[PDB]
Amino acid sequence: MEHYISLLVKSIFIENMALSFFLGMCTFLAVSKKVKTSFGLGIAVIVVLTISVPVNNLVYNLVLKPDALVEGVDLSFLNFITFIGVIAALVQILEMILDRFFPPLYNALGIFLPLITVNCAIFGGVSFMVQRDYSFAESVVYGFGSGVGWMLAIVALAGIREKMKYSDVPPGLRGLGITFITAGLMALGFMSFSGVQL
Amino acid sequence: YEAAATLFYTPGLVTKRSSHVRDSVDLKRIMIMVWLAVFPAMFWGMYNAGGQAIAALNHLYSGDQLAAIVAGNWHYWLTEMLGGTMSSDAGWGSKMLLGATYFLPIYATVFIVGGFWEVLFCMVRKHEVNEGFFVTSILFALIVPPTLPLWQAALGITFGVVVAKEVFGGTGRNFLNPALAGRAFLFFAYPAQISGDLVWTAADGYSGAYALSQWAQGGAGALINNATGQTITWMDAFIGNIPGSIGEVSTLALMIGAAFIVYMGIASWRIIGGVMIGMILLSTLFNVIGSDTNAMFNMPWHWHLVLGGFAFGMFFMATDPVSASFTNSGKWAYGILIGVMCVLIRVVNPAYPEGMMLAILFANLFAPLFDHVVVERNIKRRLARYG
Amino acid sequence: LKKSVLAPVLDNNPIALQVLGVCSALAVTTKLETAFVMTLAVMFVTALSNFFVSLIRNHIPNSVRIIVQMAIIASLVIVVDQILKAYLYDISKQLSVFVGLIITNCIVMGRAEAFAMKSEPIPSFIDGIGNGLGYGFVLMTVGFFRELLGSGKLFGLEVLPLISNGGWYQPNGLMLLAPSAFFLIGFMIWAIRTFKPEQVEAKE
Amino acid sequence: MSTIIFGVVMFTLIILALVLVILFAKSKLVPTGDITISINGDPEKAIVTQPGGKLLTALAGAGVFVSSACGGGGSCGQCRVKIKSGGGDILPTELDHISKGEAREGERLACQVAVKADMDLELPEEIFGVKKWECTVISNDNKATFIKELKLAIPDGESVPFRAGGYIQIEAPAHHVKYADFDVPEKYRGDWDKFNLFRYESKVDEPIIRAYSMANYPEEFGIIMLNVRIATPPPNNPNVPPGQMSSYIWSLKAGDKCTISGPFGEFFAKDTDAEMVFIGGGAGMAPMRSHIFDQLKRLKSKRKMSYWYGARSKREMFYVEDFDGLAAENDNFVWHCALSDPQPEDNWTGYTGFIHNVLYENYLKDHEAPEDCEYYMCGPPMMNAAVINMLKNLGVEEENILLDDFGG
Amino acid sequence: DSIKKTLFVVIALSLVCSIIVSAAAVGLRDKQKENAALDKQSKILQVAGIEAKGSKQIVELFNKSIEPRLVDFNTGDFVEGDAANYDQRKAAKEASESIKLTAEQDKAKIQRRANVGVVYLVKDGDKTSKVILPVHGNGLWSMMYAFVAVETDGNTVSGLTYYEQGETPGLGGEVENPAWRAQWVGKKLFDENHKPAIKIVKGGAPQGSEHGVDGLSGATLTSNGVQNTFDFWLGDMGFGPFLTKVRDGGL
Amino acid sequence: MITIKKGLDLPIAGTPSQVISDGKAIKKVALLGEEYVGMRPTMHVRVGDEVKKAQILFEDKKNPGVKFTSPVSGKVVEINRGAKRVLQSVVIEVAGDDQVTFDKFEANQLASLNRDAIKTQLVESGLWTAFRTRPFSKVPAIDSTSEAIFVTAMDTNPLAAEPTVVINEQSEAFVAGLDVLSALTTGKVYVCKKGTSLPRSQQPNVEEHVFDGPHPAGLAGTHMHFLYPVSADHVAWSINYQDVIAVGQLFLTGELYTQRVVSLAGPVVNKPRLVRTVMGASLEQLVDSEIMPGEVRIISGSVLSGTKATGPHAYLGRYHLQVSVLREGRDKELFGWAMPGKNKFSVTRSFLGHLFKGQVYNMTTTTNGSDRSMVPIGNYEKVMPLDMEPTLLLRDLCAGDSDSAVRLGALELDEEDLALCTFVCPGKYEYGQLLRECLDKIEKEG
Ligand SMILES: Cc1cc2nc3c(=O)[nH]c(=O)nc-3n(C[C@H](O)[C@H](O)[C@H](O)COP(=O)(O)OP(=O)(O)OC[C@H]3O[C@@H](n4cnc5c(N)ncnc54)[C@H](O)[C@@H]3O)c2cc1C
Ligand SMILES: Cc1cc2nc3c(=O)[nH]c(=O)nc-3n(C[C@H](O)[C@H](O)[C@H](O)COP(=O)(O)O)c2cc1C
Ligand SMILES: Cc1cc2nc3c(=O)[nH]c(=O)nc-3n(C[C@H](O)[C@H](O)[C@H](O)CO)c2cc1C
Ligand code: FES
Ligand code: FES
Ligand SMILES: [Ca+2]
């Protein structure tokens, strides 16, 4: 369908929030050393942001939308509460299930879950969903697109920092500064799709 | 001074261990050979700039007011006395002279300030002055609008050297194209000086649109140039008589230069093949789809191949081995990706008229990911124990 | 004592030595009048949250400590949000989501999980104020070096006349985008690590 | 006004539902079962604990504590253990002191192992015998300006089994001791007065454990002999706290007893019989004398070696009554020394300066085959660096160079 | 067990924090609602020309002068109701009060149009001198919203101000330039044939032109956007049926 | 496996005519102590002692045993130590004919001996210094055994002797060597031969595999890839054909066989030929009067992978079958980097060399251009034929990492093959020695 593919490509390439909204950088610039290390984190972000968007959208359209529970009353001033609470509960439960029911997958996904239990890149996604007021069928697609775009961005940065093993960075900038400059140049590259419509 | 003998002479050293014979090709030869490959394009671009300037200016002004104008900016103030006249039938002696008077200050400032940065950093780290600066200086000076003031170019090259290449550790150590980063700096920080309709023609007080941008607002019959009033045809844009930048015209006069290096093995032909196949495939797809809106949907591949800034970028910017992928099968992916982007962001992105400068910076980021994928496949093969 | 609060300014800078709190830093600094409010909010929220969590540090459980700590920090951020929308709503519109993003701004997370969980409430409060001030130093310097070049103004008050009014300056367009923050922070890190050499990273 | 309580109850309900779901998941999935740790391969006894604890700290509660010198802090870098089951998940923090080749056979850093499932240990036999004793100091002679010959009386004359070069564990309680009452001879009292070392004191409120290496050789039992070094802080930094454990031992009085424990083997002499070169510095005199006595008085192997020592002055010289006798007693053993700045009354003739130059100029530079012998160094870094640089210049490698330090 | 020791503390802290959170939330709601208006009040007063310094004065003279009103786009007639709390932005988001436009209808690139809008009238008494019209269209990067002030003749523009545009400053978002705004005084919306004749002229409109306004320097997409916005919202599917009545009188 | 389509065999001047001829007199013969990777010296001799042929001369203290034997009788004259007391060369002077005798067998017995007996006799003789383990190039331990023993019955090094002429002379000795090798495997013996015909053995364990094409199609490293991929857990052994001849002579007669055939040739060699000599002969005395007047650098081994032989190193290496000479190119040329030289050479088409088919150059030892960072220009792709991607493996090697090099396949190589990729590099790096450093690091930390 035009809408349910346009929204996906939109979230994937035009507003990559790793590099167009610039969220989640505290881990973007921290866990980026090996491609086969950042791939697992990308997968974990994909699953967390594909799960936490639909449930939050359901609860928002059910009990925190104004007049949705009782006419003339609203509960706008606890949306942050419920978003962060459901995010933390889902992360904890998923980590416990990963360690219990399917142990071999813990090495690939379960280890990374305690890091992203709270994060800008996920909270901002939830807030943007609630701000743009999506329906469920498009909200799930938006969440999946956001996750996959974040995974793509972090994997590309891991590849760049792997290739840069031949560099001769000056001693002062060694590490953190060169990572920041690389991310800035990455933004300069990704400014290509600033104006396209979808 | 007498110190230039270091870069004139060969050092005259001998090997010490391992292979005691060495191939005679080297970095100092490669850079200079690229430096000598653009000339059949640079001279034509200078001539074209002079011609467009003369045609537009004499189409606009005449008489005593024209005398005042030619007694205005130092371009005309100098070329009127140095052996030429500003009339409508002027030939080489005025056209090329005006083009050179426009181009030389930009180059002489870019080269000086970039060389200052390079010598400062090289003296701080105490290595020999690298030879990868001439190519970047030429390839940046060749891709700016003629009316661009000197200090904006100085800031652009300063950014493109210090922020993109020099900090990462010099030639061969960086990961993104220095000259294209330098042009992106201007393209994003001063849009009213590098893009538009008032900077593409050297004539003072004249308005002339980018050749490509006219199709974005009208059909194939809207490619009209107001220099004297004619129609821009495919053969016209292929010979390179359209308005445009100082060096990105005359696709033929640039292909003649680029074929030399491509045949010589300096530039990989795999990337060129991949970019061409991607561009033709995606443009044919768009043409088949079609739509009454966004008039650019109908331009075919043979029209895309010559318009605007495609040929020069494809032949020189893409083939940069440091930025490009390394694996033999990854070069194809790099080429196809850049070929898709240079049409996608020019067809379905109305905000920007020119695309290659963005597409190269986009694909440089994904250059090593293809390398990693191919390497992982090869390692899987080896662990399967078949070589 | 006075001598120990300035450490997060240079010695243990939260954005220079460690990687906490970068999203707000690189997103808010488009102006200066917004950077000041963002730094005051971070300072006050961090200080109060550390004080409270250290006050009740001996009775909360470690099984679900995440929920309790994010509840006690959310009950403060959801108050500062209403305060901003009641007094400085003209500023608050500009920050948009980032005013709410103080929930997960890793400064509070790290400081609460590192210091207030095992220290006395008053040192926890002082630690919070110090870390906030250290973060605010970088915030304000990046804000100055962005706004002054991007608009010829500081705190929304003209200092460099623009070319529209025949001024000496032309507003740089790139500074108003995001990649300006990245390079500015990078050169800031270079200066910090070259004037305080003991923080230089290792080779291998 | 009405919506305030409504928001309150909704907030409480949603938080309670979240916590209820979290605990409903927790109380049905987490194993929380008994975990059994085998101290050896099919051992006589096992340990049962709860998951989540550190392996070394859990095991130390039942015994068989390890030779780690930081007590679980990960600072020693030598809490090496071997486990062949439970988990092969080597941690990146263990790679600091574990190698790719050695990791393949289940060796681990116990300080970084967190217990989650059943696993088995394969610790060597001799570790199981670690225990504690309390002994009385019977001689605390001041053999030099900064050393003491601390003699201990072992209870019941028990012959503790050990190899030369091993180290025992000693504990000390909280203390407050001033240096004005230490046993210093009047000749060395002038040297102490030179910087007024009597004025120093230290306040310690904690128990402290360290490691000490015995001077006597294994065939000598019932009496254990330890050398203790000066505990003063550097004069250039007067406010640096002094050596706590060393201060306690220096202040320990005759007749009064202290607790000893943990005879741990390390720095073993090689099984071969090649020529040996013995270089010592400062407090390494105890392991040097132990190793010298060991094979000679116990094994009687027909080896050949020499002991080279460096001293500030003749005042800092001791054990000459033993070395000058043994050298004449047997032709297999020689000993030499050099003085840095001997006093005019020392009447010294022979080698002077630092030990490295005299070693090179007297023995190594004209040796027949320096690459077929062994080297042992036990001394301060300012001598260790010089001797190792000399030896690497001479052409010996890591497999022949053996050394350690006395905790700094 | 930790069960009771966790439930007790979590419920106690929830009760502790919910009361303060809710008290803060409901306490400031009045101030939020009141302060949400000034950012638009300043623009409306400035476009009407009644300068007011300070929020107190701004609300005072707006309460004195301007009367909000509603209008039906079809037939160009007024409707009953109140406009002080009418959400024009939301009115386009619901089918009951909006219609999705088609290809020939979508000249402003909005795709949505409310069935009943809001029109502001400035008064010096029981008669109207100027009438403010809120008009919006789609630019290059995003939407733009603006006020066009016309006199009671239904022909002349008295002032134009864009209170939020979201374009690139310097060339795109130059619509906020006071000099560019000062051009719009005296221009004419319609011609003799009653058709909308406002034209954005590139390179500078001819001096004294009655239908031209200078095109934005180097922002042709933005100039085209503003031209499309006016050409749509002055047509018979916009404020044209109402403008006919403005010229008919009774304003 | 039968063909290769990459790599450029270097067109040099002074190719040797493949005709065996007698050689000059030999005075000093030495054993080099640095080419034996990982070996550390423990000598059983002192300056002035007297030794016999095949007698133990020195043994290494790393490996258990693997005694190195003097190649001919005489007396020890000097021991040239190096910096940090490394063993460089043990020079002995030829005198007398005292030798150590070993057991002898018959032709029929040579296929069914006992493996332990064969190994004992071989290691006691000292020919065990020949075999090298492919993943690390070190001589195998005294007791190890692997199922793949590769015999290099071809040679495609530049200006090198043709094995078809040498093997044909000894004839049945090669067959005896192959038959005795057939039992020292536990696997199979692979002999890599050109399209021509070679003496053939009747043991089903051995095999014949045909290879032909450019230069890299003759090294054991490349022979590995298409027949038995070497891994960390699958080591394999390689030996040149003359050592097979020596082993066959040993187990057929009972005395160590020490003669060698060296292909003295080069750009500056007055008259190339196939010389007969004893291993480790003094190069300065072997090349006497065969040089034309001029400053020359005597280089042992093949030109791409040899070691300079000035002074203490002036002796034939154990693993080298050829000697070369080059003219010292110390001259400085004005704008020579840009001058379109007719006589210059380059793998890329950036010079006039590739226009003239079959032209022959007098290449010298000039390192064109100083050290610069490698771009690269995709030069290595035309060179390396093994199924691996070198244009980034070389970057990894130059970065100092070892963990990823092992993954990419740095194990399957050595300085024997990577020299060709060092030769074509534009940055003028030394990947040949860099690979040795990386392999040493992996061996140490492994
Ligand atoms: C295996 C082994 C064997 C040993 N064998 C012997 C032996 O045979 N004989 C022997 O004498 N010792 C030996 N030692 C060393 C023994 O552990 C000493 O007691 C050691 O000095 C620790 O004792 P301490 O804690 O009293 O002193 P430490 O405090 O560890 O060191 C004393 C010195 O350090 C200074 N100091 C204290 N705290 C600090 C600080 N925070 N910063 C800077 N300087 C500080 C003190 O002022 C003083 O100068 C051995 C150690 C080991 C590990
Ligand atoms: C970075 C950048 C951003 C731009 N943004 C806008 C914009 O927001 N609106 C606009 O009308 N033009 C914008 N432009 C300019 C247009 O792309 C283009 O130059 C203009 O439409 C000139 O068209 P013309 O030649 O037909 O007059 C921008 C240019 C650049 C380089
Ligand atoms: C074929 C070729 C193309 C090049 N293209 C560029 C280019 O587009 N821009 C540039 O700045 N340098 C270019 N260079 C110069 C050089 O490779 C560049 O600065 C590298 O990024 C340096 O590492 C080129 C060099 C070669 C050989
Ligand atoms: S990543 Fe944005 S605050 Fe942590
Ligand atoms: S307990 Fe100290 S290193 Fe592990
Ligand atoms: Ca409106």
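Numbers here mean position along the shown chain, with the first residue as 1.
Per the header: electron microscopy, 3.8 Å.
A Cβ is built for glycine as well, from the same backbone N, Cα and C atoms used for every other residue.
Pulled from Swiss-Prot:
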type	residues	note
BINDING	D:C70, D:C76, D:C79, D:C111	[2Fe-2S] cluster binding site
DOMAIN	D:33-127	domain '2Fe-2S ferredoxin-type'
DOMAIN	D:130-270	domain 'FAD-binding FR-type'
MUTAGEN	D:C70 to A	Loss of the 2Fe-2S center, but does not affect flavin content. Exhibits very low NADH:quinone oxidoreductase activity
MUTAGEN	D:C76 to A	Loss of the 2Fe-2S center, but does not affect flavin content. Exhibits very low NADH:quinone oxidoreductase activity
MUTAGEN	D:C79 to A	Loss of the 2Fe-2S center, but does not affect flavin content. Exhibits very low NADH:quinone oxidoreductase activity
MUTAGEN	D:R210 to L	Decreases flavin content, but does not affect the 2Fe-2S center. Exhibits very low NADH:quinone oxidoreductase activity
MUTAGEN	D:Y212 to L	Decreases flavin content, but does not affect the 2Fe-2S center. Exhibits very low NADH:quinone oxidoreductase activity
MUTAGEN	D:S246 to A	Decreases flavin content, but does not affect the 2Fe-2S center. Exhibits very low NADH:quinone oxidoreductase activity
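Candidate recorded positions: D:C76, D:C79, D:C111, D:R210, D:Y212, D:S246. Not one of them has a Cβ under 6 Å from ligand 2. Report note: the [2Fe-2S] cluster site is defined by D:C70, D:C76, D:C79, D:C111, and the residues of the same chain whose CB lies within 8 Å of the CB centroid of those residues, excluding them, are D:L56, D:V66, D:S68, D:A69, D:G71, D:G72, D:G73, D:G74, D:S75, D:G77, D:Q78, D:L109, D:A110. Among the mutagenesis positions D:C79, D:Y212, D:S246, the residues whose Cβ lies under 6 Å from any atom of ligand 1 are, in sequence order, D:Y212, D:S246. A distance of 27 Å separates the Cα atom of D:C111 ([2Fe-2S] cluster binding site) from that of D:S246 (mutagenesis position). Across the domain 'FAD-binding FR-type' (D:130-270), DSSP assigns 26 helix, 52 strand, 63 coil. Cα-Cα distances to D:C79 (mutagenesis position) place D:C70 within 10 Å, out of the mutagenesis positions D:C70, D:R210, D:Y212, D:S246. If you take the Cα of D:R210 (mutagenesis position) and the Cα of D:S246 (mutagenesis position), they are about 9 angstrom apart, rounded to a whole number. Checking the recorded positions D:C70, D:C76, D:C111, D:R210, D:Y212, D:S246 against chain F with a Cβ-Cβ cut-off under 8 Å leaves no residue at all. Neighbour count (other Cβ atoms within 10 Å of the Cβ, all protein chains): 19 for D:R210 (mutagenesis position). Each residue contributes its Cα atom, and for D:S246 (mutagenesis position) and D:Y212 (mutagenesis position) those atoms are 10 Å apart. Just so you know, of the recorded positions D:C70, D:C79, D:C111, the Cβ with the fewest other Cβ atoms around it within 10 Å is the one at D:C70. Annotated pair D:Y212 (mutagenesis position) and D:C70 (mutagenesis position), C-alpha to C-alpha distance, rounded: 15 Å. Cα of D:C76 (mutagenesis position) to Cα of D:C70 (mutagenesis position): a distance of 5 Å. Comparing the mutagenesis positions D:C76, D:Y212, D:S246 by how many other C-beta atoms lie within 10 angstroms of each C-beta, the top residue is D:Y212.
Among the mutagenesis positions D:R210, D:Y212, D:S246, not one has its Cβ under 6 Å from an atom of ligand 5. Each residue of the domain '2Fe-2S ferredoxin-type' (D:33-127) gets a DSSP state, and the totals for helix, strand and coil are 21 helix, 20 strand, 54 coil.
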